[PDB]
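J.: Let me begin by handing over the structure; questions about it come next.
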4 protein chains.
Amino acid sequence: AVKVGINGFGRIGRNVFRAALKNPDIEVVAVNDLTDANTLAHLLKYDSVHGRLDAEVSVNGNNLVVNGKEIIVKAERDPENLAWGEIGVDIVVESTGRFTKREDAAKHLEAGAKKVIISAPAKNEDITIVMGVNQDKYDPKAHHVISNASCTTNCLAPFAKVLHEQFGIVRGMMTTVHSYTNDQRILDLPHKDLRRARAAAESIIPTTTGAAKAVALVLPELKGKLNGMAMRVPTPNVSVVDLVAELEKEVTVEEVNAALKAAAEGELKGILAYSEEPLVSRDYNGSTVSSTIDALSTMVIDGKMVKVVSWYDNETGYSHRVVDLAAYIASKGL
Amino acid sequence: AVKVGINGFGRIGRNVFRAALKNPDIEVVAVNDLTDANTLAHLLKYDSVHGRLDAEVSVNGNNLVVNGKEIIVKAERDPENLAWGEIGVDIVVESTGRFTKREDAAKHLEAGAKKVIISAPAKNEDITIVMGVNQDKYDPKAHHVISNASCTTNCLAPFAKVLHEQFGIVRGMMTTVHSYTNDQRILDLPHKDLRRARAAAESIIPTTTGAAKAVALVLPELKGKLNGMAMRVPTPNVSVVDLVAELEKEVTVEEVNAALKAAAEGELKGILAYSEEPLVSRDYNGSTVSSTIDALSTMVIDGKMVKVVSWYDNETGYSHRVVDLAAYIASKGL
Amino acid sequence: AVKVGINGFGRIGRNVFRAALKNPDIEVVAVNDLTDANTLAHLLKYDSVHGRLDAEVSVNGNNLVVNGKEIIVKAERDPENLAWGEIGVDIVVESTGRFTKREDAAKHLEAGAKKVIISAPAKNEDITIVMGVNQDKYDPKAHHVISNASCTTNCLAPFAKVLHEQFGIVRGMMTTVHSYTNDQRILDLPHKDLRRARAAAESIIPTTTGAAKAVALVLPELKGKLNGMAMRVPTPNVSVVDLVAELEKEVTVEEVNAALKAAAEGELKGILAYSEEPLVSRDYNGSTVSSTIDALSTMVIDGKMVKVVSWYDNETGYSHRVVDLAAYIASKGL
Amino acid sequence: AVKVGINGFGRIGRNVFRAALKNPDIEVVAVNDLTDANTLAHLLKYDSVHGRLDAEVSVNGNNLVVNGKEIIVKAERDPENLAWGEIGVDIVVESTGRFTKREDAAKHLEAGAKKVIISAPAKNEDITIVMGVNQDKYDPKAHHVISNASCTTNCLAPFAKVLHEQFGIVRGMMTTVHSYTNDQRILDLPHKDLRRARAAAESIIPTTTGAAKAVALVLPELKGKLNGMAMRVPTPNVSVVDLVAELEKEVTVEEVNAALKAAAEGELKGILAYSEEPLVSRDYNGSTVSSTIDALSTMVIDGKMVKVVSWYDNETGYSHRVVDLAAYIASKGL
Ligand SMILES: NC(=O)c1ccc[n+]([C@@H]2O[C@H](COP(=O)([O-])OP(=O)(O)OC[C@H]3O[C@@H](n4cnc5c(N)ncnc54)[C@H](O)[C@@H]3O)[C@@H](O)[C@H]2O)c1
Ligand SMILES: NC(=O)c1ccc[n+]([C@@H]2O[C@H](COP(=O)([O-])OP(=O)(O)OC[C@H]3O[C@@H](n4cnc5c(N)ncnc54)[C@H](O)[C@@H]3O)[C@@H](O)[C@H]2O)c1
Ligand SMILES: NC(=O)c1ccc[n+]([C@@H]2O[C@H](COP(=O)([O-])OP(=O)(O)OC[C@H]3O[C@@H](n4cnc5c(N)ncnc54)[C@H](O)[C@@H]3O)[C@@H](O)[C@H]2O)c1
Ligand SMILES: NC(=O)c1ccc[n+]([C@@H]2O[C@H](COP(=O)([O-])OP(=O)(O)OC[C@H]3O[C@@H](n4cnc5c(N)ncnc54)[C@H](O)[C@@H]3O)[C@@H](O)[C@H]2O)c1
């Protein structure tokens, strides 16, 4: 029903597409990138990480035909010339990675879109939402440039929430051991981040993350209580959050895991998951939840310091959240 | 001067051999493995991780010849049959990974050697030593079967000592993001550990570690204060320790780095190193120190919770400490 | 229908099992390995290359329970002790990699089975079959210990048959650029083959292959005309054959491609596939045919020399052919 | 001596820089890229493939200081603006990958340079040289825009030359199994070549090559007699050429190998090398020759069809040849 347009048909853009084909509440009517339709059809069809799209994809002139519906292909470098309004696009998913500051993202609104979901942390957005955490704070009257935060924040927030509500976080530090992404380099090339300049598939690469601090945007009570870093490693998809926290109450592993399982089975079902199996990163490829607790890794010291580890498919989970947010937003009235 | 034999000419035995080539004090005279001298000479010459050996290597009958010196090659499955005594070996480096219980390692003693250094965490050993942390605790009379601990423990202990001595650790949790080793599987094969059963180069693999508890063996005051986990990733060598600790003194990032830098330049010179460069794991390939603080990653929260990151070449640094321990033991009279 | 047993529940053993679940002609009633039922169920459930099995898998005592069918699990190191006969097993799939000589393989018949399929090149076998090439040569009275040849030979033979029949092969050389397998080493360890002793995921590793020579076992006319080598590379599955042959007739790329395409659509349907897409190795992960021509790579020089490239999922395509041969053999009378 | 400028301080640019450090005949006075001196200094110091540069490297304002030598750093996207002439640069190495067409490369001549070496196959150049094959054909008066061809052509031409001279090539097909380069993509992104669009470290990726054909530029007699393809694989550096050729005379494997070895030790010493060790790609990291025959891989069928395999460090060997050519051109007078 709600008409969606995707700006930047890359890892997240094409994964959102894939997640959207499942949602009957949403309809992707157009995509914009920097290439032609033949190239997009080919990239959409064959995915190195996710396998063949199971849908008939063809090219009809300048457009994509997927299961008989035509999808408009644009190739406009400048968001202002998109003309979203002319084709009836209501919600734009901004997934280029170039327009995360309000000045650029709002161009879509000026082009006739009713709402914009930035697929990353933003600057000056109306509101930053983590589904299952603070979607209730969205005001349809006032919020038009919406950030869906990062994949890492989507992983950490749901369980930080649980731990905080339940035991109370004094302070905590995280490490995300993260698959490489298109922001890195194949072989030692210039980068703003000198760590991210280095061959992506050959090293463990420390890099900064704003994800722990960003939790404070969706869970105000944690402002100034978490910090963290990332470690980019030689895998193409799937990541994991390692959080070490000092709690207010004294707990046991059993207690910590019970609260997490409860939430995964209740309030956070479909967002937070819980696993007691000894799995590895490849096992989570294709996982649509935001966070899956590795129960076997939970660990406590002195009743107060806990280690919690949670898996996330950084392309899939995050893309399903983008679609969830689009439906929720549309559900509040456009 | 002191003659050394190496049992198990694998990643550690060959790395120990390379390090011993630069040591004035010890001389490797014989090796034992399960293969022929021709295979061993090939493996010693050409290393996938460390490149070509810059030495002249040849085979003379059943022996390896390295820079004119003849090295005896044995192929004895049973340590008891080694006959270390006849060829004068006083110190045996136990690097097979099969004889880590004192009872098994003591077979070299039966075979004529005077001291045994097990290249891993041991069972019932006379003493566990971490060079620069507790070598002073070694008694030449009382201790014959000595464990050099694990690579991770050698990384963590030298800086856990500084932090504790300086600020006081209340409690702390570690994660080692570690390169794969020969204990893993190429493609999903039975293993006691169901996580290590999985394709080593394809996933992020959580696995347990006793390295954080094992710090208690060399710094008794940390007994029951640390715990940790490991994450094996798709790189062939070089690992990193990520420690999150609750300190007793309120600190700044600058004071933590200054204490670390101070120890690296002083007391722990050769063992602890300190780096302010934004490096990646490949830059640590060949590093001989046990631990190199990544000073740029140091972070504090609420003045009490710290994050310290330290690099280690799990093959080279650990091998260099094996040689250091061997010469320290020799220095104390054998 | 025909009851089957699997000896060696590894990459081929488990992939045959997966293939067999959707074949109504055969039924796997028992497997043999060197491990417990819990480890095998785990490995059957979660695969690093092929993902999660879509079947319900559990452990019932000492056995596996798959989709409500109890599967007997054995842990006999000696085939002669398998007692295949007492539980009605007619065909045994020999996939341990240890029993490729007819005399070793024949222990299975001593144990009560009626037929043995060795999942690799054999020694002294009754017959070597390549489905699609010479299965008509199977004789139910004279052949009991059958070899299904190698994955490489199953890729090459079907298209070498078309080129030969249509144009006539004078001579030709093959290279298989192949994924790594459990026969290789994680980090430089002794191996009979000094090339396979080297870190599997770190290099391009030239290795010998008998596959081009083995085509003569299924296509007698090609004896002495083909030879080749292999290059093992850092990918966990999927391989490709590059054949260069001197032909009898003058051809064009179009002629050669049309010939391959006709065979793929007619006689070799299901065994030989034909692709006009510019795909990469990951796109063929899960592919069930033995051979898929990369039509874009077909090249001719001087009307006489041709280059043909064909893809193959070395685990899946091969495993499906084992299943096809088991079904074929059962149709001929047991 | 000859003052050299480098345009595009990338994999080839910095490897040429490394190679030049050793040449007393050539002096690198300036480099141009698109970033600052601090970034370039860091990239030159720390290399993911070749390790730490053994030289003192610092930044002196806006310049690089290497072992006392100041190296001017420019950052001009447009070659027209480099003003080579003003700083005395005689030879320019064009290694950005963007200016291979004569009209773009000639811009360096208009900016004051005397000669331009394009580090890639070119369009409309004055001449294409393969050191040790046709450098004798270079005319100082007439040739000012010179291509040093590709890394593959440099591997192939030296031994195709020997083979043709000795036995005579009728026709041949080559496959180059090649390390990934910065021309590829980390995770499926638009690319002009839909093969090269796919995740580089995840697959075996077939791609066209003009290297076989380009041999005819340097060995005119082979025009129309060779063709080939490439396969990009998950390794960061080092490649291998696989040539299958129909010969004019009848040879033995022993004859072919002795011809290659004779050339490697005579004519082509330092360009063509010969190895009888069973080595792997990582063993050739840092290899400065153009082509190293893998003698154990030589194979003959019917005395007429030959397979010759040759290794090449695509970064280092090519880079030393760029330095070789520069020194050659200089010696003929500027
Ligand atoms: N990859 C992940 O795991 C991930 C997860 C969550 C959020 N994100 C965020 O999503 C964003 C996209 O990341 P990605 O990994 O998908 O990147 P990407 O490189 O795969 O895709 C970006 C796409 O945008 C296109 N593009 C670039 N500039 C354009 C322009 N001006 N107009 C139109 N198209 C343009 C590119 O051609 C490409 O197709 C970034 O903000 C990233 O931080 C990424
Ligand atoms: N790789 C590392 O980073 C590392 C670091 C520190 C300590 N360690 C420990 O060192 C030990 C060896 O580790 P590795 O990685 O060098 O292993 P590895 O597999 O590469 O080497 C073991 C070697 O021992 C030989 N061997 C096996 N059984 C033998 C026997 N009975 N007699 C003689 N030789 C025998 C094998 O042929 C092989 O060469 C293990 O205890 C491991 O925990 C490993
Ligand atoms: N992986 C491939 O691409 C492939 C393709 C075609 C043919 N093959 C052939 O198939 C055979 C198996 O290859 P793989 O890749 O599956 O190997 P693998 O190493 O993955 O599996 C071997 C299995 O046999 C079990 N095993 C070993 N010795 C045993 C014994 N004595 N009794 C019972 N079980 C035993 C092991 O525990 C393991 O599960 C080899 O002959 C191989 O050449 C392999
Ligand atoms: N990598 C190899 O093995 C290899 C080998 C032989 C030849 N080559 C050829 O050499 C060239 C360079 O290849 P590479 O692998 O080094 O690539 P690269 O991507 O590593 O480096 C190119 C460098 O050029 C700089 N650059 C880009 N545009 C520029 C501009 N307009 N002005 C100045 N600098 C600019 C980039 O920042 C980068 O540092 C290509 O033509 C390639 O085909 C590459």
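The residue numbers of chain A are those assigned by Swiss-Prot, with the residues present covering 2-335 sequentially.
Cβ coordinates come from backbone N, Cα and C, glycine included.
Pulled the feature table from Swiss-Prot, pasting it below:
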BINDING   A:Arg12, A:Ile13, A:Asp34, A:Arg78, A:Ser120, A:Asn183, A:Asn315  NAD(+) binding site
BINDING   A:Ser151, A:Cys152, A:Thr153, A:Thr182, A:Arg197, A:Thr210, A:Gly211, A:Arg233  D-glyceraldehyde 3-phosphate binding site
MUTAGEN   A:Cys152 to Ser  Possesses a low residual dehydrogenase activity
MUTAGEN   A:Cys152 to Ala  Loss of dehydrogenase activity
ACT_SITE  A:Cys152  active site, nucleophile
MUTAGEN   A:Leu190 to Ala  In mutant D32G-S, a strong alteration of the affinity for NAD is observed; when associated with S-191. In mutant B-S, the recognition of NAD is slightly affected; when associated with 35-T--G-37 and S-191
MUTAGEN   A:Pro191 to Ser  In mutant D32G-S, a strong alteration of the affinity for NAD is observed; when associated with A-190. In mutant B-S, the recognition of NAD is slightly affected; when associated with 35-T--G-37 and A-190
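Map the listed features onto the structure and describe their local environment.
T.: DSSP assigns A:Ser120 (NAD(+) binding site) to coil, not to a helix or a strand. Residue density at A:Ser120 (NAD(+) binding site): 30 other Cβ atoms are found within 10 A of its Cβ, drawing on all protein chains shown.
Contacts of A:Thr153 (D-glyceraldehyde 3-phosphate binding site) defined by a Cβ separation under 8 A and a same-chain sequence distance of 6+ are given as A:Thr177, A:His179, A:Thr210, A:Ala212, A:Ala231, A:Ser240, A:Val242, A:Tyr313, A:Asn315, in order along the sequence.
According to its DSSP assignment, A:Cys152 (mutagenesis position) is helical.
Same-chain residues at least 6 positions away in sequence with a Cβ under 8 Å from that of A:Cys152 (mutagenesis position) are, in sequence order, A:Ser240, A:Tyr313, A:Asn315, A:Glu316, A:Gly318, A:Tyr319.
Taking a C-beta cut-off of under 8 angstroms and a sequence separation of 6 or more, A:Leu190 (mutagenesis position) has the following same-chain neighbours: A:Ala198.
Annotation for A:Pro191 (mutagenesis position): same-chain Cβ neighbours under 8 Å, separated by at least 6 residues, are A:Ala198. Classification of A:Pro191 (mutagenesis position) by DSSP places it in coil, neither helical nor stranded.
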J.: Quick one: of the binding-site residues A:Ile13, A:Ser120, A:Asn183, which has its CA closest to the CA of A:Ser151 (D-glyceraldehyde 3-phosphate binding site)?
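T.: Spatially nearest to A:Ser151 (D-glyceraldehyde 3-phosphate binding site) by Cα position is A:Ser120.
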J.: Would you work out the biggest C-alpha to C-alpha distance among A:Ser151, A:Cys152, A:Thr153, A:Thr182, A:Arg197, A:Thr210, A:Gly211, A:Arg233, the residues that bind D-glyceraldehyde 3-phosphate according to the record, and give it in angstrom as a whole number?
T.: 18
J.: Suppose we call a site close when its Cβ is under 8 Å from a Cβ of chain D; which of the recorded positions A:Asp34, A:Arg78, A:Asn183, A:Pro191, A:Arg233 are close?
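T.: Near chain D - Cβ to Cβ under 8 Å - we find A:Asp34, A:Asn183, A:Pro191.
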J.: Cβ under 6 Å from an atom of ligand 1: which of these recorded positions qualify? The list is A:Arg12, A:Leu190, A:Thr210.
T.: A:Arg12
J.: What's the most sparsely packed of the binding-site residues A:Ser151, A:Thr182, A:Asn183, counting other C-beta atoms within 10 A?
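T.: Sparsest of the binding-site residues A:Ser151, A:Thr182, A:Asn183 by Cβ contacts within 10 Å: A:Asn183.
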J.: Measuring CB to CB from A:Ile13 (NAD(+) binding site), give everything in the same chain under 8 Å that is also at least six residues away in sequence.
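T.: Long-range Cβ contacts: A:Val94, A:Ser96, A:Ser120, A:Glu316, A:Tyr319, A:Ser320, A:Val323.
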J.: By a 10 A CB contact count over all chains shown, which of the binding-site residues listed here is most packed: A:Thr210, A:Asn315?
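T.: Most Cβ neighbours within 10 Å: A:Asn315.
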J.: Look up A:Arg233 (D-glyceraldehyde 3-phosphate binding site) in the DSSP assignment and report helix, strand or coil.
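T.: In the DSSP reduction, A:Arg233 (D-glyceraldehyde 3-phosphate binding site) maps to strand.
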J.: Counting every protein chain present, what is the number of Cβ atoms, excluding its own, within 10 Å of the Cβ of A:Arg197 (D-glyceraldehyde 3-phosphate binding site)?
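T.: Its Cβ has 21 other Cβ atoms within 10 Å.
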J.: Roughly how many angstrom lie between the C-alpha atoms of A:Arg12 (NAD(+) binding site) and A:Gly211 (D-glyceraldehyde 3-phosphate binding site)?
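T.: Here the two Cα atoms lie 21 Å apart.
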